[PDB]
Amino acid sequence: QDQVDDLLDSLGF
Amino acid sequence: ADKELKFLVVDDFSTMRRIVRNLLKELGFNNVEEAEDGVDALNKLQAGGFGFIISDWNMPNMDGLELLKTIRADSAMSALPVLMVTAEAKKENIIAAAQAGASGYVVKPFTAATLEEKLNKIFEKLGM
């Protein structure tokens, strides 16, 4: 989840 | 963003399209039309006037990613906001959406509150 949630935040999603 | 912004909701499942259209209505967005896949979508987009796209990831004839790339590379609609919907948040699909220029990314099913949050993030980024 961790990376997914972080990835999303990083992309502004 | 303008309440009369014209949305196109794309999904090959009629019920999901209705659900999304209803959530949009709940948020005050009444100007909504539907398409059942990427091909049907591109056909309806030709009528002009569309200001926002919400598309599912998996559809026959032309899926969501294919539709998104086509819109992004199109001379007239390259800047159209596009919110992508998937059944599961996966690194691979998220990165694929990012590379193709998705304006937003959301996992179904989602609430009106979530839809509102996603639309607002997109409006803010685009100065809408």
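Here chain B follows Swiss-Prot for its numbers: 2-129, in order, are the residues you see.
Determined via X-ray crystallography, 2.0 Å.
Placement of Cβ uses the backbone N, Cα and C atoms for every residue, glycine included.
Taken from Swiss-Prot, the feature domain 'Response regulatory' applies to B:7-124.
Applying an 8 A CB threshold to same-chain residues 6+ apart, the list for B:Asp13 (mutagenesis position) reads B:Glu37, B:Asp38, B:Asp57, B:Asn59, B:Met60, B:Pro61. According to DSSP, B:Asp13 (mutagenesis position) is assigned to coil rather than to any helix or strand. Swiss-Prot lists B:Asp12, B:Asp13, B:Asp57, B:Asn59 with the feature Mg(2+) binding site.
For the mutagenesis experiment B:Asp13 to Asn, the note given by Swiss-Prot reads: Abolishes function, reduced rate of phosphorylation and affinity for magnesium ion.
One mutagenesis experiment catalogued in Swiss-Prot, B:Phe14 to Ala, is accompanied by this note: Diminished rate of phosphorylation. Sequence-distant contacts of B:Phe14 (mutagenesis position), defined by Cβ-Cβ distance under 8 angstroms and a gap of at least six in the same chain, are B:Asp57.
Quoted from Swiss-Prot, the note attached to the mutagenesis of B:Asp57 to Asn states: Abolishes function and phosphorylation. For B:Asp57 (mutagenesis position), the number of other Cβ atoms no farther than 10 Å from its own Cβ, over all displayed protein chains, is 23.
According to Swiss-Prot, the mutagenesis experiment B:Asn59 to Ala carries this note: Diminished rate of phosphorylation. The Cβ of B:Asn59 (mutagenesis position) has 14 neighbouring Cβ atoms from other residues within 10 Å, across all protein chains displayed.
Sequence-distant neighbours of B:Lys109 (mutagenesis position): residues of the same chain at least 6 apart with a C-beta under 8 Å from its C-beta are B:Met17, B:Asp57, B:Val86, B:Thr87, B:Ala88. For B:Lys109 to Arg, Swiss-Prot lists a mutagenesis experiment annotated as follows: Abolishes function, decreased autophosphatase activity.
Same-chain residues at least 6 positions away in sequence with a Cβ under 8 Å from that of B:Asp12 (Mg(2+) binding site) are, in sequence order, B:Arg18, B:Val21, B:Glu35, B:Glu37, B:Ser56, B:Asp57, B:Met60, B:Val86.
Note on the domain 'Response regulatory' (B:7-124): DSSP counts are 53 helix, 22 strand, 43 coil. Summary of the Mg(2+) site environment: with the site residues B:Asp12, B:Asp13, B:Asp57, B:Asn59 set aside, the chain residues having Cβ atoms within 8 Å of the Cβ mean position are B:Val11, B:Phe14, B:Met17, B:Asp38, B:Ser56, B:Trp58, B:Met60, B:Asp64, B:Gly65, B:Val86.
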